[PDB]
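These notes are about the structure you will find just below.
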Amino acid sequence: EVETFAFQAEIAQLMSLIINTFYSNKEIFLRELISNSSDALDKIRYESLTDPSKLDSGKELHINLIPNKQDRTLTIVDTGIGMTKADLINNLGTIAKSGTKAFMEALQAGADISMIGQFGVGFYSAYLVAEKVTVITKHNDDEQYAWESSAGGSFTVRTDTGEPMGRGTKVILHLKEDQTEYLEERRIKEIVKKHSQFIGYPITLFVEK
Ligand SMILES: O=C(c1ccccc1)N1CCOCC1
């Protein structure tokens, strides 16, 4: 049972801008997704300080980066707070309408795309490198869901019958054909070292057979 939703017009406009603007410094997508994972992990950590049962779904707080060259996917897994179905529908838990407004003003006032995270909409930087993004998530107060979009103005939400996650979020980037450098170990290591060196959770880069 799959539900299809239209993006709000402002978010569709954000996504078109990210997809269509010539901008070479695409590697910042990974900084932005790791930062989102860190923010999610901070939220479940804070809730656990007064209610340790919040971690019954998983005590470890970490980020895994999983490249798969056969499927052409880079997956960012975290064990943070996750998202409810309502959060997924409401722009993946962001204030994306107001964030887009400010970001588009800033781009016209000199800013560049790399600044997207200062506007709370860094998730959408995934579309610098992905033709399709799938988000699998599990929040303590809801069931496991899959969100997906290839842009084009719509996204889907369905219950996920895949491997249960416990708690957290998995962002699966189905990379564009010309963006496969982001599956190479040396390139991922370089980006994490350059942009994510002060993230306070372990970031494990998985290797491939
Ligand atoms: O920062 C930029 C930017 C674009 C062109 C020239 C200088 C900067 N952007 C990223 C891509 O989307 C638009 C905003």
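Residue numbering for chain A follows Swiss-Prot; the residues present correspond to positions 16-224, in that order.
Every residue gets a Cβ built from N, Cα and C, even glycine.
Record note (Swiss-Prot) on the mutagenesis of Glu47 to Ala: Strong ATP-binding. Strong interaction with HSF1, HIF1A, ERBB2, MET, KEAP1 and RHOBTB2. No effect on interaction with TSC1. In the three-state DSSP scheme, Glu47 (mutagenesis position) is classed as helix. Proximity of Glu47 (mutagenesis position) to non-local residues of its own chain (separation of 6 or more, Cβ distance below 8 Å) is seen for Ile131, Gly132, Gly137, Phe138, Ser140, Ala141, given in sequence order.
In the three-state DSSP scheme, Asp93 (mutagenesis position) is classed as strand. Other C-beta atoms found within 10 angstroms of the C-beta of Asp93 (mutagenesis position) number 27, with every protein chain shown included. Quoted from Swiss-Prot, the note attached to the mutagenesis of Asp93 to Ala states: Impaired ATP-binding. Strong interaction with HIF1A, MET, KEAP1 and RHOBTB2. Loss of interaction with HSF1 and ERBB2. Los of interaction with TSC1.
Shown in sequence order, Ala55, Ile59, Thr152, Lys153, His154, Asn155, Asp157, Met180, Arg182, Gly183, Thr184 are the residues of the chain, 6+ apart in sequence, with a C-beta less than 8 angstroms from the C-beta of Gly97 (mutagenesis position). As a published mutagenesis entry, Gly97 to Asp appears in Swiss-Prot alongside the note: Abolishes ATPase activity.
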